[PDB]
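K.L.:
This is the structure I want to talk about, given as structure tokens.
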Amino acid sequence: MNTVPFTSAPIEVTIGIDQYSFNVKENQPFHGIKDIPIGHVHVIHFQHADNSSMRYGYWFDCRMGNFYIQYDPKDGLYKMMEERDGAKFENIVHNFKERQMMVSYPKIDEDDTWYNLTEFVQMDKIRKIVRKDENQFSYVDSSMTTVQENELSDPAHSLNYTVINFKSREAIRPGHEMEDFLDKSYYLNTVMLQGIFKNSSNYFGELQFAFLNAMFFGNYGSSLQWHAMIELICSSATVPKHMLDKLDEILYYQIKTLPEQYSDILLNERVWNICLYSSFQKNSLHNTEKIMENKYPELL
Amino acid sequence: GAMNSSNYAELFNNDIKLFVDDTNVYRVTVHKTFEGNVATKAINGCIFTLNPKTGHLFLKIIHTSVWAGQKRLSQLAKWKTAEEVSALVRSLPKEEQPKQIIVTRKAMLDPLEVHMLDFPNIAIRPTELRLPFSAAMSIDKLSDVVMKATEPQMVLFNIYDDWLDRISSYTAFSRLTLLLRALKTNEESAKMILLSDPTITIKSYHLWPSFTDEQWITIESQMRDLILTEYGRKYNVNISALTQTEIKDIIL
Ligand SMILES: COc1ccccc1NC(=O)CCCCC(=O)O
Ligand SMILES: COc1ccccc1NC(=O)CCCCC(=O)O
Ligand SMILES: COc1ccccc1NC(=O)CCCCC(=O)O
Ligand SMILES: COc1ccccc1NC(=O)CCCCC(=O)O
């Protein structure tokens with residue numbers, strides 16, 4: 001298990017770590033999070049108590065370095081930093097553990113939720129979507145726009161998701177206009193999977209990362225990308241049969257984790273009704289259909 | 001955006017534009033079969049592509065062979081329309097290509113947009129106008145060329161005859177829409193109005209009769225009366241009791 005110590009907590013804040021959230025009071029003796037499961041990416045996120053504007057946070061993997069959080073009173077936020085002095089880091093963590101000033105990551109034993117939400121998410125792919133090469137961790141916030149949004153504005157502060165546009169020359173072969181618009185299989189299999197993502201694991205990883213940024217940061221561009229990547233598969237007549245099976249599992253756990261009171265803002269009615277009831281794959285997502293119909297029948 | 005009851009005069013400015021109407025592309029008769037089922041039989045159709053400023057009509061005849069062995073014909077017809085309009089644009093010199101294409105039915109928007117992706121500067125727009133271009137097949141010379149076709153064919157017409165020698169394109173378009181609306185509403189009565197007088201004829205190179213200016217005023221009045229008469233018959237309304245403002249609104 002690994003640890004993200006905090007220098008201190010000078011401002012009252014809600015700290016989320018993966019699907020869990022907790023509150024820290026102003027100047028409380030809080031010094032970080034321990035027992036973080038090794039083997040997955042993680043996200044540590046923040047919403048200030050006195051200013052719920054800007055959720056922000058950091059994607060990281062404790063296998064890539066020793067990371068800690070320190071508040072910056074000039075920029076007004078909790079910043080992630082890397083400690084290169086390993087013995088210093090161990091000494092700090094040991095002291096804070098001894099004084100019981102760190103909360104414990106509470107991975108319950110039966111629970112595969114985080115694995116199920118991040119199965120295909122890799123830190124190396126995150127760092128290509130979020131470009132800041134001097135850090136091993138990646139900052140995301142509520143307001144960051146995507147490259148596609150910036151085309152329809154600071155490029156250095158954008159989410160470089162793969163652009164998906166159903167009415168683009170990329171998606172439509174000359175001479176195959178009706179075929180390619182009504183059946184997205186060319187665009188999914190040749191353009192995206194063979195050409196850009198190279199395989200279904202990378203595609204699924206970006207889809208999962210987009211969902212998590214939409215849910216944890218309330219990021220609009222992320223929510224658009226997640227829905228577009230679902231609709232591209234569902235609107236293709238020809239999809240690798242296992243790929244539909246893996247998608248059903250991915251979506252099932254995303255819908256299970258989504259907060260019910262955020263269903264109005266995180267779920268697009270048009271897309272979900274098309275995918276579940278009209279699309280080529282309307283019968284291929286049995287688990288996701290059942291959870292959607294039982295948890296959010298109003299959307300449908 | 002859409003072309004409604006605010007942008008009327010835009011139709012007659014100097015930016016090249018075309019209306020596209022697909023109503024008559026896929027045309028069928030419906031009949032009982034020997035076993036008592038129902039079957040369709042396709043008949044030749046046409047795409048109606050019109051420049052409203054100049055009157056130039058690009059009538060692409062859709063021969064029934066294009067449907068042979070195809071499925072989902074009502075869907076295919078929209079994509080075939082879009083393919084043919086795209087091919088028309090590509091066939092025109094750059095200085096003759098439209099800057100806007102206005103589709104009469106919103107279901108044509110996506111097919112045409114997808115076929116025209118290589119022309120990002122040509123705007124594809126719908127319209128809130130209820131234009132009666134479906135009645136084009138009530139014009140005898142247009143119907144004749146469509147029904148006689150034995151293969152795909154494009155035929156060029158000026159739907160305004162020589163009217164622009166005497167009237168503006170605004171007035172010519174208004175006259176055309178009044179004539180087509182009357183033909184759509186009561187085809188037999190409209191044709192009787194247009195042909196009642198033997199002494200006025202249709203030139204070999206025209207679609208409509210050679211009316212003088214004053215005769216056109218009379219004809220237009222008779223067409224408005226036809227439309228009002230049919231409105232009264234349909235809705236069980238006493239048209240004689242109606243005021244001029246009420247009559248003008250109904251015709252509009
Ligand atoms: C201070 O609490 C925390 C601090 C840091 C991380 C997680 C927590 N959460 C808990 O201890 C309760 C989990 C409740 C969710 C469930 O029952 O599945
Ligand atoms: C922009 O922040 C967001 C972040 C994540 C999801 C949604 C939004 N925003 C909106 O949806 C605003 C336009 C539609 C509003 C609505 O009806 O929901
Ligand atoms: C500019 O013409 C138009 C432009 C756009 C839409 C419609 C029109 N015309 C008409 O509807 C003509 C019938 C009513 C006029 C009459 O009875 O003389
Ligand atoms: C078929 O008439 C219609 C159909 C649809 C809408 C309106 C109408 N017209 C009327 O309501 C006129 C009064 C009718 C008086 C009467 O009943 O004889």
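All residue numbers here begin at 1 and follow the chain in the order shown.
Each residue, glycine too, has its Cβ placed from N, Cα and C.
OK, Swiss-Prot features for this one:
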{"type": "MUTAGEN", "residues": "B:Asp21 to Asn (Swiss-Prot position 1853)", "note": "Reduced growth at 30 degrees Celsius. Strongly reduced growth at 16 degrees Celsius"}
{"type": "MUTAGEN", "residues": "B:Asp22 to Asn (Swiss-Prot position 1854)", "note": "Reduced growth at 30 degrees Celsius. Strongly reduced growth at 16 degrees Celsius"}
{"type": "MUTAGEN", "residues": "B:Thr23 to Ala (Swiss-Prot position 1855)", "note": "Reduced growth at 30 degrees Celsius. Strongly reduced growth at 16 degrees Celsius"}
{"type": "MUTAGEN", "residues": "B:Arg105 to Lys (Swiss-Prot position 1937)", "note": "Severely impaired growth. Reduced growth at 30 degrees Celsius. Strongly reduced growth at 16 degrees Celsius"}
K.L.:
At the Cα level, what's the spacing in Å between B:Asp21 (mutagenesis position) and B:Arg105 (mutagenesis position), rounded?
P.N.:
7
K.L.:
Could you state the whole-number distance in Å separating the C-alpha atoms of B:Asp22 (mutagenesis position) and B:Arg105 (mutagenesis position)?
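P.N.:
So the Cα of B:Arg105 (mutagenesis position) lies 8 Å away from that of B:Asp22 (mutagenesis position).
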K.L.:
Determine the minimum-neighbour residue: among B:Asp21, B:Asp22, listed as mutagenesis positions, which Cβ has the fewest other Cβ atoms within 10 angstroms?
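P.N.:
Looking at the mutagenesis positions B:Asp21, B:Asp22, the Cβ with the fewest others within 10 Å is that of B:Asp21.
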K.L.:
Would you kindly give the Cα-Cα distance separating B:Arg105 (mutagenesis position) and B:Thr23 (mutagenesis position), rounded to the nearest Å?
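P.N.:
B:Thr23 (mutagenesis position) to B:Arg105 (mutagenesis position), Cα-Cα distance: 8 Å.
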K.L.:
If you count Cβ atoms within 10 Å of each one, which of the mutagenesis positions B:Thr23, B:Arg105 comes out on top?
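P.N.:
By the 10 Å Cβ neighbour count, B:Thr23 comes out on top.
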K.L.:
Using DSSP reduced to three states, classify B:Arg105 (mutagenesis position) as helix, strand or coil.
P.N.:
coil
